Amino acid sequence: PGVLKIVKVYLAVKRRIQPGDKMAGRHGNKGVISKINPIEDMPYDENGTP
Amino acid sequence: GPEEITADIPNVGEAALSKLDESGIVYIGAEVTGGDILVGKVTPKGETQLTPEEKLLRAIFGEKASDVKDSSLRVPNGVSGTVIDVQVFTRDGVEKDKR
Amino acid sequence: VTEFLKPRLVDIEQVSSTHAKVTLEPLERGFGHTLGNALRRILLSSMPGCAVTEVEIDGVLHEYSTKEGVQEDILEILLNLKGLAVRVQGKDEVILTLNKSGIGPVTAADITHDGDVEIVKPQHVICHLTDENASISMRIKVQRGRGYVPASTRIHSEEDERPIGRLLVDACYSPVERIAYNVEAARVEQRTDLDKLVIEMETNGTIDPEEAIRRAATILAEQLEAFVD
């Protein structure tokens, strides 16, 4: 009775990880996203695969 | 008086009305930033006397008369992004169907 | 210096259209690793290449909506195309336009590939139309850049711009994004045993590999001297 009409609008906003993200592992090991350096900083494999 | 959505927000900047479509609500497909106003409902306001100063204002500005209070839907603070969809359910007895 | 034996690149190999392997004459130890490091940095990060900056379709706005017939949506199309790369000339801000009608597989032949918009990998999974009445035409601005960035950066530059319909697109822009520098001890017989360096560089087609080697090592000299002051 109060409202003659209602207009519901839903907006979808994306989201990528950031300083402060929380990952989890199925072995119950979890963690906070702490520091990401340039990909160069990653140790290089024997084939260099960082 | 009923509050209806027609983008006739009193004291509304053009860019604000430049997003809402004719029915106060806006169209579909782009993004929205900040506290952008989405649907413009106008709350009815009480009337007054002949009000010579207000009469002069209406003769100067007019089209407001302090009759429509801005009851517009606006984006929340810290809320911005793309829009999934909108839906209007109108009670029986109201058949606007403007959009 | 003292018999520095400045070497030169030799037997630079190019296996495919999207990578190369450059061998080099030998050099000293305790520096070849550092030199290769600097080279990989200047080739991959500060890497002049091409990517996609703007997208558009008359019926398809910023919202992630699947085009008629096209199985993938706007975000999904962006993803599927992202698996490839496009070419612009020495001039940046080129535009490619993928347009196709029918129901056959969607690929890059029916896309704007010019003398300043070039295509090499022309059969990607591009969400072919499924309805006969559909005829898809999406236009992606493919410009030239160097470094990773999001799409909200261009909000200030395109505020009265980027109106309802123009899609602003981001990128990660490391036009090499993969280059391996390996220092070994070989290619020295008469003098001190020396370390030869191999660069396994690789791009998505945006630029030439030996060109990236020259650019990176030029930057290497440039910033190398800057320590003088």
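We're sticking with Swiss-Prot numbering for chain C, so the shown stretch reads 5-233, in order.
How was it done? The header gives electron microscopy, 6.8 Å.
The backbone N, Cα and C atoms fix where each Cβ goes, and this holds for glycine too.
DSSP assigns C:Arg45 (mutagenesis position) to a helical segment in the three-state reduction. In Swiss-Prot, a mutagenesis experiment is listed as C:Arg45 to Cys, annotated with the note In rpoA112; temperature-sensitive, blocks RNA polymerase assembly.
As a published mutagenesis entry, C:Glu165 to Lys appears in Swiss-Prot alongside the note: 5-fold decrease in CRP-class II promoter-dependent transcription. Following the DSSP three-state reduction, the secondary structure of C:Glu165 (mutagenesis position) is coil.
The DSSP secondary structure for C:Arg191 (mutagenesis position) is coil. Under a cutoff of 8 A between CB atoms, and with a sequence separation of 6+ in the same chain, the neighbours of C:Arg191 (mutagenesis position) are C:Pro11, C:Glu29, C:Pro30, C:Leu198, C:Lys200. Quoting Swiss-Prot on the mutagenesis of C:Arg191 to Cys: In rpoA101; temperature-sensitive.
When other Cβ atoms within 10 Å of the Cβ of C:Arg45 (mutagenesis position) are tallied across all protein chains shown, the result is 20. Listed in sequence order, the same-chain residues six or more apart from C:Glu165 (mutagenesis position) with CB atoms under 8 A from its CB number zero; the list is none.
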